[PDB]
There are 2 protein chains.
Amino acid sequence: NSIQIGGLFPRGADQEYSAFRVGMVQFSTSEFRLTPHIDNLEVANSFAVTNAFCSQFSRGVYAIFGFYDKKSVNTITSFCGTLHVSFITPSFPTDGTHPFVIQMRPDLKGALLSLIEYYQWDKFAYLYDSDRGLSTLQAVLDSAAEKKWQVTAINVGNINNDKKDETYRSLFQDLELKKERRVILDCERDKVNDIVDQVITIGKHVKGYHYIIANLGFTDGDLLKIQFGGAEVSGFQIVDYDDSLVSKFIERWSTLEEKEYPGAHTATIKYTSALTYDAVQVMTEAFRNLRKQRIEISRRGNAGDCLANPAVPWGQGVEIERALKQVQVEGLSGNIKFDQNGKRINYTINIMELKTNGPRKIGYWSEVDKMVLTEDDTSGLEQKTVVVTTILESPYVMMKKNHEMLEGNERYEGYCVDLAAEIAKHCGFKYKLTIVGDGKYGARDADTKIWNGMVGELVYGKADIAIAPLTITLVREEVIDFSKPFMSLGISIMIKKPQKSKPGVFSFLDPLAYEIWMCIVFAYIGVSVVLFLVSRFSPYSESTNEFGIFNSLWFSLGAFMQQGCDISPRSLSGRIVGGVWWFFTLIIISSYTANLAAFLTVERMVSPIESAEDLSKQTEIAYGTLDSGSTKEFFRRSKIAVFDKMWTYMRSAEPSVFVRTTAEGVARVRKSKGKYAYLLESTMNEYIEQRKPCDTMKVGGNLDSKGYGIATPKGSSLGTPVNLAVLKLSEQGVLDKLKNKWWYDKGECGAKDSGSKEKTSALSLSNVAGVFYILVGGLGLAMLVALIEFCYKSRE
Amino acid sequence: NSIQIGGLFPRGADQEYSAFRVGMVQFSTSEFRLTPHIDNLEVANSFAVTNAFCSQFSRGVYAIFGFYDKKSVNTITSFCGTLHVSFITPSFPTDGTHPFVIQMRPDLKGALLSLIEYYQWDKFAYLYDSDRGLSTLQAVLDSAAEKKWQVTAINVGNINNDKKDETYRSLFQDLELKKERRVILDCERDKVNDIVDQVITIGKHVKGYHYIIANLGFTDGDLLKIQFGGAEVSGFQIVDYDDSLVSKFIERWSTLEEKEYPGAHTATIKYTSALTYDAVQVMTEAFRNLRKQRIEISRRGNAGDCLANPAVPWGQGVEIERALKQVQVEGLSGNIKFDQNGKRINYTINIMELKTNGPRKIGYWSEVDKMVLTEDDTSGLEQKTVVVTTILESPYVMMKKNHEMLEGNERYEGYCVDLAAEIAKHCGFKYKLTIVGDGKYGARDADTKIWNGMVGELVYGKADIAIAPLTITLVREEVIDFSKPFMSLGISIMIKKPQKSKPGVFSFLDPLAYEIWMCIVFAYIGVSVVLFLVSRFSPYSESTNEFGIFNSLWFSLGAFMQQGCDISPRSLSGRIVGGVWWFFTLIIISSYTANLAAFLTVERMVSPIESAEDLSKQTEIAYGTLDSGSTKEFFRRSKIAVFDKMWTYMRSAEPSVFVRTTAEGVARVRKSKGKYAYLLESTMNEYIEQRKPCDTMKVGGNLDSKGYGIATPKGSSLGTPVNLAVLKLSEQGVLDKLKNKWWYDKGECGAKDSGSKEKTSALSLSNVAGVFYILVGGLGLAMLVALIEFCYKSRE
Ligand SMILES: CC1=NN=C(c2ccc(N)cc2)c2cc3c(cc2C1)OCO3
Ligand SMILES: CC1=NN=C(c2ccc(N)cc2)c2cc3c(cc2C1)OCO3
Ligand SMILES: CC1=NN=C(c2ccc(N)cc2)c2cc3c(cc2C1)OCO3
Ligand SMILES: CC1=NN=C(c2ccc(N)cc2)c2cc3c(cc2C1)OCO3
């Protein structure tokens, strides 16, 4: 016996009925075929829906296919659950777990929330039409409360379409007042078409806008209107046309007679009619399985008009409902399986984007995994992070303290790190920072043609790029491509900061200079001799004055040292000598004390090297450079006279003046107590000078001029994008901001600012220790002279 | 009598033919009738045009109305010139002078260039169609060469009906390679519609784009679809529907049956049909005038064919041509006149813009006056200006060096003035800098209620806004209102910078302080007395030493002066006295010379006063404020103890310490040479302190916290917008930039650090002049003592 089924189609659903008849033709079999009796109803009218439902129920219908609306979901559910009559529908799923309702439409709320999370949306509008229920609006509000979103929900279904359908222009100005560029269209195809028309009219389909079409019919709309505006349009598709079943259906679908099959003869199919076809498949499979299980469900050709008291449900409905539940098939809408409540499970919803060349899939969504990308256009060349070989040193690449759990790009900070970050941001590639295995910047080995590991790994591609403190030079640039310099500097000489001068034993002579002391002694002898000669050549008895040669010497000594003698000249010429010597000693003593006072104030005495010219002349202070660095190669090939002199020294030095690392050079400078100097680039020298301790400074006038560049292996396609990005950074001045941050904002060396002033201390015994030694020596000498006299008269 | 005329109507010119028939009905008359013979043909085919022309000539057509194209203009012009047959056309005007061609379409090149130069365009794209001639393109290129425009001319018409594709997108992305937001559409209605459709499709109709529809049919096309995009759309209109005659025509045209007259039953008509109607008017007026002149217009029998050898013309053609030329009427397209070449003159082109509410006229263009604005709906809205009141103050409102010829606001400067006048620009007029009439910030007269110049002018409405160094205070808030203060300030005290202290007569005593000198004298007497006591009470027999009281005094004086004595104590107690006095004198002399050295090296300034209390405590210093400025009100209002003391002084002070102007106060400070002090706002104190000469300084902290604001009469509508503008400027931080530019960046008197001392220079006689006076006085005293002794023994 033929299975009598019922059809409840909405008015104007021509395509749905055409797909229904197509499914009836396709799934008809030799043993039997379903015989539907259909009525066309205004599904929004519950009274008409009930009339049709009871007309079919009294007709002997075993299962009712059809549609419902927000105004008729409840009556359909209640009648089906009370009379135990199964309802297979492609309309929107019921909010609750309603029995005897087979729901062919998958749940969209989870897919919509996952897609919103994928784009990392927090602020967005949610334009909804209430014709399919507010379940998705409730879901987005609940998930906004949970996830801290800001959702502006606007109801567009209240527009009085009976008269006009134009209030959207005033609607979108509210979004303009809220600066909402991200909008969700929870509407069916007609309403989303109207929204898109008004969006285009007011010019909001342009770059910067993003629309999500919150329905399973992304391609069923007129997407071509908004395709070229530049705004992102994305949505969900249940009918993935790139499949065997859908393609086989559509090749016949496009060739059906349009008058016989209204809505057919098109390259695309509305998802509602696709679900209608899949529902026909499901229910015919269910009935064939029921017969295959030898289950009989026949009943008499009359019913209780839905209004018998009490209700009289047949018993075999549970069997039919279970058969419908356990049906699992493959169809146009993907895998089809229902849980015990009729909700579809194991389904897949495709996520698509509307690009300039058309709408195409970007991934899919499933009940077991959320928002899985399609993995199309697979990687293999540019998804791998590039290997950046750099070197470790304080101003550019540092080891961060909490290295026990930090990762490759988080373990390191500095100028190189953030410059690489900015260059990658402009070029659009991902990266990892690695240290150079050789631990040195590398240079060619002379006469042996041996290269360090950097050249081999660059050739092999293991060293993808070298964003590192590497200097521009001709020898390297013919072997590896170099970008435009981001910093200009040169080689500088770095010496230990001199300490305060330590007084010597004979430092009491310091204020007045050696030649002045020589001439003071000579003037003393001359004054004494002239005084004696004046006083004693016949002045007309002899010895009328005490001024013999020895007494003249004693008087001259007393006058210099400002100790009044026991005798004074009484002649004119002798008094002339005395007065001029007195003037001399007054000026000299005043000069000594005034000079000493000047020196005891005002610090900062002497400096070892001034312009690296004296460095090349003097031989006590040994000086060297980094080994295998650019500076050493600079000194080899420099034909400048002073630079050639410096190279001829540095090559022939008996001890090793070179060091492997910059830290080793700084440690050698600090350890070698001022008699070593290290030639290193200006920037690192400034950084070390500003760091603590401040025991080293920069001297010399920036010997040469060189620039830092990002190294690239020869012929690499990455050479020009990094070159243009570095030029962009140089012209925009962000490099200057990084320079300020990493050098000028960390001037921790307060001694350079010279903001503090010391207090003069008491003179130490060391400052005048020499006069004590001269005093004791003279006392001993006097005793010795006295004893001699007594003995004589007693007988990069 | 009837006159036969010809018709050259393109196939598809249905509205043109309908307007022709309507004009023939309307301008019909009983005295004579026009008999049209009409051929419909492809005007782009010269063969068809010429064969129709010859067919119409063969039947003695008096004058030929019709249209032509770029491919057929020359045929018409040549045949009309050779056969002396007049041609009346609404088509594009001929590129040069041509007889027997009456042209109804006004020239657009001048209007287009005027509209371009009104928007101050200098870089725009020019999209042109070839079907209407390249004369406009040539004029644009010539004017661009003359005026240095950048014109990107693109031949949109090159993609003809055979090359029919949606390739405009490639064109518009080509324009995006140059950032060309300004586009001119030199195309007819159809091509303009296609361009606008593609513009809307790819989102080029958004705000920031501006289009000039370069044709006389701005409003006859479909402008509605681009109306709401936000992009500016402007054009030209020859038919003004607000005119009486045009309205009378359209109120009958719109009601006429469209089935009988194609293109009728519309609220608007294409301008070409309007020119067809006016051409019928002109032709019938010309023939009426010919009849009124009784010209023998009867034709000489058979006209013959075109290809006559020689092509002898008929003589009536020149009379007919002149009659057509000298017709002057008013019709749908405004006033109608023709020059000797047939080009229309005295015409008016309406300039229109596409607003959100529809296209509207913004002006009109004529041969005599070019691009005159209509001022309708713009000349709306006491004073038509904003008379900003300022006060001449150096940091805020200076007088320009070129005051003898500068005019307007350029005579002064102001940033906040023009930011506040942005609101006036929104109102629709510029700002005018004006100096306050009484030159004072203004204050209420106490107990008399007499109103100051500001008191009246900012409440009578004579000044609708005031920008000045006018300070916020409570007394003014009850009568006027202020915006948020835009800078901070405080009342501060300004005094003359002290000069270097010149030495006094007795400045040689300065290093050691008065108490030390007193105690030195007392210690001298004590030491001398004790020495005499220990050396002269009975040693056992007295007179064994020379140390009497006078000799003891002499020895102690010599020991202090470090001048050798003649006697020495020669006893234990006496030598104890001597040694302790020697130690005293060593320390004292060293201290004197060391402190003198310290003073002569470092110069300190120490201002006479340091705080507000110093002014209150010091009575000699005369200090005052500006009269009528907010500072004087602050001193009355203040109940603070120190400020109440200051006011109780200044109120009952010596001859008036107040001044009228800031310049007067500064001149008083500089003139008083130290003993005057001026209390005024700090900002002017830093300004004047940084200016030359720097003989003034700011001393002490700010007496209070105050601020300037924008003044406004009570309840005026400008208050809220200027308050919002000030708050926005404060948030934008431009006020800080202005502060830096006007105060910090000037500098010119920057203070030096603790170093950079000037050279010491020699010690002047004044520094030691008093010691000379004491020496000479002592010498005179010694002479006096000696003479006395000789005389005695001689007998805002
Ligand atoms: C480290 C120094 N400190 N002491 C003395 C010095 C000399 C004398 C006395 N009484 C105390 C201290 C000195 C003086 C100078 C000078 C260098 C020195 C060396 O150059 C210019 O005069
Ligand atoms: C460049 C000179 N430097 N030395 C002396 C000078 C004077 C005396 C002695 N014993 C040594 C040196 C000098 C001193 C001055 C002066 C200018 C000079 C000239 O103005 C203020 O005192
Ligand atoms: C303008 C000054 N200039 N001369 C002397 C002064 C004293 C003695 C000699 N020989 C030269 C100059 C002075 C010294 C001072 C002092 C103020 C002055 C006044 O305060 C601390 O010691
Ligand atoms: C605050 C003091 N100020 N005065 C003396 C001092 C010493 C002697 C005389 N006659 C006057 C004043 C002083 C001198 C110093 C010193 C610390 C002081 C302490 O360290 C370097 O020499």
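Numbers here mean position along the shown chain, with the first residue as 1.
Cβ atoms here come from the backbone N, Cα and C positions, even for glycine.
Swiss-Prot lists B:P469, B:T471, B:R476, B:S630, B:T631, B:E681 with the feature L-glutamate binding site. All protein chains shown were included, and the count of other CB atoms within 10 Å of the CB of B:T631 (L-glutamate binding site) stands at 23.
In the three-state DSSP classification, B:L474 (mutagenesis position) falls within a helix. Within the same chain, residues at least six positions away from B:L474 (mutagenesis position) with a Cβ under 8 Å of its Cβ are B:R637. For the published mutagenesis B:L474 to Y (Swiss-Prot position 504), Swiss-Prot gives the following note: Promotes dimerization. Strongly reduced desensitization.
Within 10 Å of the C-beta atom of B:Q562 (variant position) sit 11 other C-beta atoms, taking all shown protein chains into account. According to Swiss-Prot, the naturally occurring change B:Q562 to R (Swiss-Prot position 607) is described as follows: In RNA edited version.
Counting in whole angstrom, B:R476 (L-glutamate binding site) lies 75 from B:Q562 (variant position) by their C-alpha atoms.
Between the C-alpha atoms of B:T631 (L-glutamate binding site) and B:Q562 (variant position), the distance comes to 62 Å. When the alpha carbons of B:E681 (L-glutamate binding site) and B:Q562 (variant position) are compared, the span between them is 58 angstrom. In this structure, the CA atom of B:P469 (L-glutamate binding site) is 67 Å away from the CA atom of B:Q562 (variant position). Rounded to a whole number, the C-alpha distance linking B:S630 (L-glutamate binding site) with B:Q562 (variant position) is 66 angstrom. Cβ atoms within 8 Å of the centroid of the Cβ atoms of B:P469, B:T471, B:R476, B:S630, B:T631, B:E681 (the L-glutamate site) belong to the same-chain residues B:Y441, B:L470, B:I472, B:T473, B:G629, B:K706, B:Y708, B:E796, site residues excluded. Rounded to a whole value, the Cα-Cα separation of B:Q562 (variant position) and B:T471 (L-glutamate binding site) is 68 Å. For the binding-site residues B:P469, B:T471, B:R476, B:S630, B:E681, the largest tally of other C-beta atoms within 10 A is found at B:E681. Across the residues annotated as binding L-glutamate (B:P469, B:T471, B:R476, B:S630, B:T631, B:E681), the widest Cα-Cα separation comes to 18 Å.
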